[PDB]
Amino acid sequence: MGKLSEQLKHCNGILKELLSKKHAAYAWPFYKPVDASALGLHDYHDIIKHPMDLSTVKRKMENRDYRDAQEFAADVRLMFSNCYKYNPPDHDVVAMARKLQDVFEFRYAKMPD
Ligand SMILES: CCC(=O)c1c[nH]c(C(=O)NC)c1
């Protein structure tokens, strides 16, 4: 297969891992779009202009929306950045984001050339 295909297989592997039971204890806040209204976060969409979550990343991967690994990584990192922008840095969800980003960055680094 081509490099872009092989790199997107690596990306799909990472996505499956981020959604796996292994990481569920800290990944679960990132599974679905933030329901701002339901959670009482009435300022969320004033602060976060581009919401992102792992179900949206999964839909985009399934729809062949991602043309390369860089585009995939941009959405996963946008998801983490939204968490660091919105939440005070001492909040539990930020610790969970940092742990899941550690999983992401270390495996993303193993991208086949
Ligand atoms: C009620 C508080 C709450 O559930 C929450 C706060 N921040 C987030 C978040 O950034 N989720 C990605 C969720």
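All positions are counted from 1 along the displayed chain.
How was it done? The header gives X-ray crystallography, 1.7 Å.
The backbone N, Cα and C atoms fix where each Cβ goes, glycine too.
Positions annotated as domain 'Bromo 2' by Swiss-Prot: 2-111.
According to Swiss-Prot, the mutagenesis experiment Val34 to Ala (Swiss-Prot position 376) carries the annotation: Abolished binding to histone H4 acetylated at 'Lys-12' (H4K12ac). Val34 (mutagenesis position) is surrounded by 20 other CB atoms, counting those within 10 A of its CB over all protein chains shown.
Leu39 (mutagenesis position) has a Cβ environment of 9 other Cβ atoms inside 10 Å. Annotation of the mutagenesis experiment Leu39 to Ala (Swiss-Prot position 381) in Swiss-Prot: Reduced binding to histone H4 acetylated at 'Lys-12' (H4K12ac).
Within 10 Å of the C-beta of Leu41 (mutagenesis position) we count 15 further C-beta atoms, all protein chains included. Annotation note: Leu41 (mutagenesis position) sits in a coil segment as assigned by DSSP. Where Swiss-Prot documents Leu41 to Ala (Swiss-Prot position 383) as a mutagenesis experiment, the accompanying text is: Reduced binding to histone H4 acetylated at 'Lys-12' (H4K12ac).
Where Swiss-Prot documents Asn87 to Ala (Swiss-Prot position 429) as a mutagenesis experiment, the accompanying text is: Abolished binding to histone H4 acetylated at 'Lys-12' (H4K12ac). Taken residue by residue with DSSP, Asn87 (mutagenesis position) is part of neither helix nor strand, so it is coil.
Applying an 8 A CB threshold to same-chain residues 6+ apart, the list for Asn87 (mutagenesis position) reads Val93, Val94. Residue pair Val34 (mutagenesis position) / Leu41 (mutagenesis position) shows a Cα separation of 9 Å.
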